[PDB]
Amino acid sequence: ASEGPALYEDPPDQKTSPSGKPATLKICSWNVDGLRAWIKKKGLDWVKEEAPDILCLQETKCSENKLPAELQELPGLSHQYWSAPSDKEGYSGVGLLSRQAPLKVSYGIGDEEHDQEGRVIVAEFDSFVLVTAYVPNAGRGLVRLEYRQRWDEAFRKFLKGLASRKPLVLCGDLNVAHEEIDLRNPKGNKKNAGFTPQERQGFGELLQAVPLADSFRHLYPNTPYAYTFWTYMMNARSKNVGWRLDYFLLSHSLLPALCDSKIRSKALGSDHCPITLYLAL
């Protein structure tokens, strides 16, 4: 009620690094709010335009056994990996689609308690490891906040482990707006899922412990009104009343390779928009 529109125009794509090296890897991440719903809403149209080397999808709500045939319309992303809840129902779920086959693909974070909801794919490449995640929501009434804190700890320890061996890129819907600048209405959301002190602190703990850098915020430290999620309700997207919940977090060693971290604000198909990373590896 107190918010009107706040303008945000994502800056032009910077496709060369600070050292002059052209980007060699383009990764797009997108919480699609259901694979089938997204396809119906022409989500694949942005994918074809974006032409990433790797596409990471969250909330597919679909298992590897029941994928829509349309996913074959991505010939440039022929290596496709999917994780879904082990109860085999239609919720959560992540996907990773890649131009080249990774050296190894794994699922989950090595902890049975946290591996039953189809939330994580790990794809190891030559010079880096890519993780995509759909982090557990703290829930209406914060009924899942206690679980979320357990998840956060287990996830951080798992990622720290990976990073000790190879440079890490983590992407996906991390279900937290880190700082006040990361959502339109900080004051009124401090007791809501995605902006609790607990969740924000978990994010800070992740950055410190692994350690990892927030690619977007690294490049645009003072830029407000840059969001990746808007509730379907109340004309939130038209007014840009949103939250930045979707990130690319990078090992510090990858910062010299960082060209840009984009927010594709105008791409429709979900209640989240895509984010896109350019790296010169």
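One is the number of the first residue shown, and numbering goes on along the chain from there.
Header lists the method as X-ray crystallography, 1.5 Å.
Each Cβ is built from the backbone N, Cα and C atoms, and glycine gets one as well.
In Swiss-Prot, a mutagenesis experiment is listed as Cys28 to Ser (Swiss-Prot position 65), annotated with the note Does not abolish NO-induced nitrosylation. Enhances NO-induced nuclear export. DSSP assigns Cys28 (mutagenesis position) to a strand in the three-state reduction. There are 24 other CB atoms within 10 A of the CB of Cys28 (mutagenesis position), with all protein chains counted.
Long-range neighbours of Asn31 (mutagenesis position) (same chain, six or more residues apart, CB within less than 8 Å of its CB): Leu57, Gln58, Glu59, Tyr134, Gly172, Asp173, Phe229, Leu245, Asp246, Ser270, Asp271, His272. Here the residue is the original one, while Swiss-Prot reports the published mutagenesis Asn31 to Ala (Swiss-Prot position 68) with the comment Nearly abolishes AP endodeoxyribonuclease activity.
The Mg(2+) 1 binding site annotation in Swiss-Prot covers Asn31, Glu59, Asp271 and is backed by sequence analysis.
Looking at Swiss-Prot, you'll find the mutagenesis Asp33 to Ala (Swiss-Prot position 70) noted as follows: Strongly reduces AP endodeoxyribonuclease activity. When secondary structure is read from DSSP and collapsed to three states, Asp33 (mutagenesis position) falls in the coil class.
Record note (Swiss-Prot), mutagenesis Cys56 to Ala (Swiss-Prot position 93): Abolishes partially the redox activity. The unchanged residue is displayed. Here the Cβ of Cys56 (mutagenesis position) has 31 other Cβ atoms within 10 Å, regardless of which shown protein chain they belong to.
Of all the Cβ atoms in the protein chains shown, 23 others lie within 10 Å of the Cβ of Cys62 (mutagenesis position). As a published mutagenesis entry, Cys62 to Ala (Swiss-Prot position 99) appears in Swiss-Prot alongside the note: Does not abolish the redox activity.
If you draw a 10 Å sphere around the CB of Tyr134 (mutagenesis position), it holds 25 other CB atoms from the protein chains shown. Where Swiss-Prot documents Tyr134 to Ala, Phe or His (Swiss-Prot position 171) as a mutagenesis experiment, the accompanying text is: Abolishes the AP endodeoxyribonuclease activity.
As annotated by Swiss-Prot, active site applies to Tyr134, with the evidence given as experimental evidence. Following the DSSP three-state reduction, the secondary structure of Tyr134 (mutagenesis position) is strand.
According to Swiss-Prot, the mutagenesis experiment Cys171 to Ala (Swiss-Prot position 208) carries this note: Does not abolish the redox activity. In the three-state DSSP scheme, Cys171 (mutagenesis position) is classed as strand.
Among the features that Swiss-Prot reports, active site, proton donor/acceptor is placed at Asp173, with the record citing experimental evidence. If you draw a 10 Å sphere around the CB of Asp173 (active site, proton donor/acceptor), it holds 27 other CB atoms from the protein chains shown.
Under mutagenesis, Swiss-Prot gives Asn175 to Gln or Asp (Swiss-Prot position 212) with this note: Decreases AP endodeoxyribonuclease activity. Around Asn175 (mutagenesis position), a 10 Å sphere centred on its CB holds 24 further CB atoms from the protein chains shown.
Among the mutagenesis experiments that Swiss-Prot reports, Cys259 to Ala (Swiss-Prot position 296) is described with the note: Does not abolish the redox activity. All protein chains included, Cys259 (mutagenesis position) registers 23 other Cβ atoms within 10 Å of its own Cβ. According to DSSP, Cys259 (mutagenesis position) is assigned to a strand segment.
Under DSSP, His272 (active site, proton acceptor) is assigned to a strand (E or B) in the three-state scheme. Per Swiss-Prot, active site, proton acceptor is recorded for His272, and the stated evidence type is sequence analysis.
In space, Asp33 is the closest of the mutagenesis positions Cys28, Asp33, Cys56, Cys171 to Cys62 (mutagenesis position), judged by Cα positions. Within 8 Å of the Cβ centroid of the Mg(2+) 1 site, not counting the listed residues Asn31, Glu59, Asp271, the chain contributes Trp30, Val32, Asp33, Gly34, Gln58, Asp173, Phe229, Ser270, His272. The recorded positions considered are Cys171, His272; of these, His272 has the fewest other C-beta atoms within 10 angstroms of its C-beta.
Annotation: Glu59 carries the greatest number of neighbouring Cβ atoms among the recorded positions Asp33, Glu59, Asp271 [cut-off 10 Å, Cβ to Cβ].
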